[PDB]
Amino acid sequence: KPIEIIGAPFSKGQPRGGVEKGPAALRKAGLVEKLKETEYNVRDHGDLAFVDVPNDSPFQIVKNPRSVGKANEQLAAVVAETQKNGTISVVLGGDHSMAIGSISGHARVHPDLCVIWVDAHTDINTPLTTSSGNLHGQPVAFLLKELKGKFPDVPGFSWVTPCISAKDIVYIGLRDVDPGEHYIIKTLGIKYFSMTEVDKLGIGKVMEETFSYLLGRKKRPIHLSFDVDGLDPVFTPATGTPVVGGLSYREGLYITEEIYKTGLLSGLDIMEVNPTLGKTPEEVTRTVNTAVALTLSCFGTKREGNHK
Amino acid sequence: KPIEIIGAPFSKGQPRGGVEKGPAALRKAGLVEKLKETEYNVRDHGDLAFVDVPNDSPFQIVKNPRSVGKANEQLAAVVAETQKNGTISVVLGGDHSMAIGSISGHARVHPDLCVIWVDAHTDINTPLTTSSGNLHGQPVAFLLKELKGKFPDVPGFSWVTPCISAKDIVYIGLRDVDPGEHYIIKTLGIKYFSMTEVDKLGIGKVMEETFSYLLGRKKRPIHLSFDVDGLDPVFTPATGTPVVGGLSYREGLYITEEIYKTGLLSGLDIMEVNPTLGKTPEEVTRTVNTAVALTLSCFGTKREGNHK
Amino acid sequence: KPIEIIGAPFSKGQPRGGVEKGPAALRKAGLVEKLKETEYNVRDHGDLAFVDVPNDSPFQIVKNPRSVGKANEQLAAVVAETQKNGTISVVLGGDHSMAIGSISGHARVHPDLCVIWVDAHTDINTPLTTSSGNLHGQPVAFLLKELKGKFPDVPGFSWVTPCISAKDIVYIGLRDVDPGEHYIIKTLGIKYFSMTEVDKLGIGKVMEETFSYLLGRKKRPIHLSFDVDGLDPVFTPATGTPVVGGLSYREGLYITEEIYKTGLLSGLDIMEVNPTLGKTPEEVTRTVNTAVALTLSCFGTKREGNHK
Ligand SMILES: N[C@@H](CSCC[B-](O)(O)O)C(=O)O
Ligand SMILES: N[C@@H](CSCC[B-](O)(O)O)C(=O)O
Ligand SMILES: N[C@@H](CSCC[B-](O)(O)O)C(=O)O
Ligand SMILES: [Mn+2]
Ligand SMILES: [Mn+2]
Ligand SMILES: [Mn+2]
Ligand SMILES: [Mn+2]
Ligand SMILES: [Mn+2]
Ligand SMILES: [Mn+2]
């Protein structure tokens, strides 16, 4: 089984443009080289050439709808094509709005996949509940079967088909959820482990519980959408929406080590790394290196060591 | 059920006077506004006008006995009056010596209440075991039935009646206990979870265990006396007696979230916040904001989110 | 039962010479005074006078073989002599290469002892697997019965006899293990709790599990070899080989508190403290004080308090 890195230098899912540099900063930290030292064969697609839409007025409150919807249609066609060739897609972001295209394309080939969304946010606001309009806080909304028809058709997303149900996803890290989002997860009954559940159970029992909940009936492809701001700002400071009291460095590596060991990882997203959001140069380095470490962990590297 | 904020700008329980500014710094951080956004109706009594006692020589080694004993007699009459009107008292301190008056008044209306004392210290030295004389490290001593008559009558505290027994309180966070205090808790058999027990069990099992121990027989009013230095100096640096290896931000919010969910919180203290003890302006901001967050957590705010 | 502090100002087990100052920095922090306040009688042997070997060319890749092998032969004779007099040896290092002599001498008197190696590294590279040649990352190699004859005879270590088997040791803290080391621990089946197992189980269950594994059949002398870089660089920054995502201050004290409570501690090492590796003066102070605290914890001091 081979790996396929797909760079997604996109930022129109939020205000700050530095995220577009996430793919390159991750590559400069030696990501591909290090991944080639693991047990997998690594292929590097390169970065996607995102087509900008000049005339892109806000859809009501939704901003850059057409630029975002197009950028994701491209990504979805590339992930599906790589998934079609039996390779594990590894998407390096921009903003988390790229998960729409990452998961959509993936679910075309493995419609039975489940989603492990690591984030301090649920990113499940719809065009009608969002208060900012930033589409990086709405991906989950465009992906859920149950939320289909709950908001008006957004320009640029006609190609989108909600093919993943609320029972196929688990959240880990939540600590900053909007009122509408909380209402949505409770009504639809989306499984989650906010920081409260992590403190209550411990990361160990948390992973055991998300696997039994998602892989209890039958084993299936796993799509991990890791938002760097899932970890505490002390570890991943270079992100546009840091929330205090998050997952630790250790807890993050635990999550990935466990997903690795399942043997089911099929798709992976490393989102929201913004190399221009460091208070100090070292804060950017600390963030990048942590993202690279989490990515490697997903593909073999264990803290107990490794050997051939 | 309504909430009642009672400011207690008192500092004569220890050396440093900045604590008297704790109530105002907490209000400046938007405490009342934020509390009014929760599901409770919030009333703000204001700050107590503490009568200073000019001639207040040390009782043996005890300092400012009369000023402290008077200040607490006032507070006790106000908390009892608010408790008498079916409202939840929320006392913002100074030093922890104000817990004597906070709990005493509370126990007049709910003599069946239990106490969850979150602190890095036991604050159970008596006038005869204390080595500093600072009454903020002796409140528990003036409140316990079993410790009545174990030390001579201190001027200013004649109004005090030890109405809470050693079996009604649980400690969480302990990591700096004096020899006499350790002897006292072991002889009286006061339940506690020092940092050792938190590391052993995990905060989750710790709360489950203090609730079963205190609310096992019958459910009763809970009085939470939270000492800001209960959390690690990394979170609550602006306190006069910080000890390393304390509760985390996450663990602190867990404690309050769980007390909230019990539906039994009857009285609350937010003590030892000293807005003049910050190494840097941000350390003061970090401390205040954490105290405000813990207070809000006690009244509804959950990390998983909320909605109407 | 008495305690015996044996200073081991040695650094030839690695590049940086500051470690030779570890014993003195620890004494300057008031170690002996504080240890004399515990329930034990404390004896201070002083620092060993290490004989330097002028002509000491690398054995193949192994550096300072003869200087290290001699320094440890001395230490082994002193620890065995103190162990012979029924006292608990407390060796203050330099580099971890001194554990060879510390444990060897100890095992002469208590050949039934088990080893609790707290470190971010396994220090089990042999003269043929090591890539650096630094003997502080090879002690365990010269001590294991199963690894006898697996590498050529190193000058300076003829006196060495591997008397401890792979089933008598448990590792805690691992997060930076070499390929050969990982192969060695898995083939020999050495018990370990890397950071992954600590996150999975919690430090509490981790200690319960190492005690049942090592003291299940019969109770026996415990030799704790604590490498300061076992804790996160945030607590013990002044070490030559810091790895991120390590044990916390709390977790470290937990380990020692539990070993204390077993009543079986027979030998103890406080290694890799380098008072010249502080980014700032406070980082050195933070490291020393943490090492002193861990040492005291091993001899009585509990976070819940103490009394006579
Ligand atoms: N609640 C926020 C969502 S911020 C989420 C950002 B990120 O993609 O990093 O999770 C909103 O409505 O914009
Ligand atoms: N053991 C100390 C008590 S310091 C406690 C301070 B605080 O109120 O913050 O817990 C003494 O005798 O002054
Ligand atoms: N893997 C390293 C070992 S570094 C271990 C250092 B210390 O003694 O602190 O554990 C090597 O071959 O030099
Ligand atoms: Mn996100
Ligand atoms: Mn996020
Ligand atoms: Mn206190
Ligand atoms: Mn305290
Ligand atoms: Mn070592
Ligand atoms: Mn080490």
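Numbers in chain A track Swiss-Prot; the residues on display, in order, are 6-313.
This entry, so its header tells us, was determined using X-ray crystallography, 2.3 Å.
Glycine is treated like the rest: Cβ placed from N, Cα and C.
Swiss-Prot documents A:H101 to E as a published mutagenesis change and attaches the note Reduced catalytic activity. No effect on manganese binding. Under the heading Mn(2+) 1 binding site, Swiss-Prot lists A:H101, A:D124, A:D128, A:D232, citing experimental evidence as support. Swiss-Prot lists A:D124, A:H126, A:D232, A:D234 with the feature Mn(2+) 2 binding site. If you look up Swiss-Prot, you'll see A:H126, A:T127, A:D128, A:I129, A:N130, A:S137, A:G138, A:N139, A:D183, A:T246, A:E277 marked as substrate binding site. Record note (Swiss-Prot) on the mutagenesis of A:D128 to E or N: Reduced manganese binding and strongly reduced catalytic activity. Here Swiss-Prot notes a mutagenesis experiment, A:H141 to N, with the remark: Reduced affinity for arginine and reduced catalytic activity. One mutagenesis experiment catalogued in Swiss-Prot, A:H141 to A, C or D, is accompanied by this note: Strongly reduced catalytic activity. Minor effect on affinity for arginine. What Swiss-Prot says about the mutagenesis result for A:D232 to C is this: Reduced manganese binding and strongly reduced catalytic activity. Quoted from Swiss-Prot, the note on the mutagenesis of A:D232 to A is: Loss of one manganese ion and strongly reduced catalytic activity. According to Swiss-Prot, the mutagenesis experiment A:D234 to A, E or H carries the following note: Reduced manganese binding and strongly reduced catalytic activity. One entry in Swiss-Prot concerns the mutagenesis experiment A:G235 to A. Its note says: 56% of wild-type activity. A mutagenesis experiment is reported in Swiss-Prot for this position, A:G235 to R, and the note states: Loss of manganese-binding and activity.
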List, in sequence order, the residues of the same chain other than A:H101, A:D124, A:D128, A:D232 whose Cβ lies within 8 Å of the centroid of the Cβ atoms of the recorded Mn(2+) 1 site.
A:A104, A:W122, A:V123, A:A125, A:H126, A:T127, A:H141, A:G142, A:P144, A:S230, A:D234, A:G235, A:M276, A:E277
Under 8 Å Cβ to Cβ from A:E277 (substrate binding site), same chain, six or more residues apart: give me those in sequence order, or none if nothing qualifies.
A:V24, A:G27, A:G98, A:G99, A:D100, A:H101, A:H141, A:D232, A:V233, A:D234, A:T244, A:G245, A:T246
Of the binding-site residues A:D124, A:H126, A:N130, A:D183, which one has its Cα closest to the Cα of A:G235 (mutagenesis position)?
A:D124
Could you tell me the C-alpha distance between A:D183 (substrate binding site) and A:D124 (Mn(2+) 1 binding site) in angstrom, no decimals?
14
Taking A:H101, A:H126, A:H141 as the recorded positions to compare, which has the smallest set of other Cβ atoms within 10 Å?
A:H126
Quick check on the recorded positions A:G138, A:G235: which one has the highest count of other Cβ atoms within 10 Å of its Cβ?
A:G235
Tell me, if you would, which residue among A:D124, A:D183, A:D232, A:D234 (recorded positions) has the fewest other CB atoms within 10 Å in the structure shown?
A:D183
If you count the other CB atoms within 10 A of the CB of A:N130 (substrate binding site), including all protein chains displayed, you should get 26
With an 8 Å cut-off on Cβ-Cβ distance and a minimum sequence separation of at least 6, pull the same-chain contacts of A:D128 (mutagenesis position), or say none.
A:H101, A:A104, A:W122, A:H141, A:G142, A:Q143, A:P144, A:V145, A:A146, A:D232
What three-state secondary structure does DSSP assign to A:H101 (mutagenesis position)?
helix
Taking A:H126, A:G138, A:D183, A:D234, A:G235 as the recorded positions, those within reach of chain B by Cβ under 8 Å are A:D183
Could you give the Cα-Cα distance between A:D124 (Mn(2+) 1 binding site) and A:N130 (substrate binding site), in whole Å?
14
Taking only the Cα atoms, work out how far A:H126 (Mn(2+) 2 binding site) lies from A:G138 (substrate binding site), in Å, as a whole number.
15
Shell of the Mn(2+) 2 site beyond A:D124, A:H126, A:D232, A:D234, same chain only (C-beta within 8 angstroms of their C-beta centre):
A:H101, A:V123, A:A125, A:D128, A:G178, A:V233, A:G235, A:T244, A:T246, A:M276, A:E277
Report the largest Cα to Cα distance, in Å and rounded to a whole number, among the residues A:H126, A:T127, A:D128, A:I129, A:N130, A:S137, A:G138, A:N139, A:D183, A:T246, A:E277 that the record lists as binding substrate.
19
Going by DSSP, is A:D232 (mutagenesis position) sitting in a helix, a strand, or coil?
strand
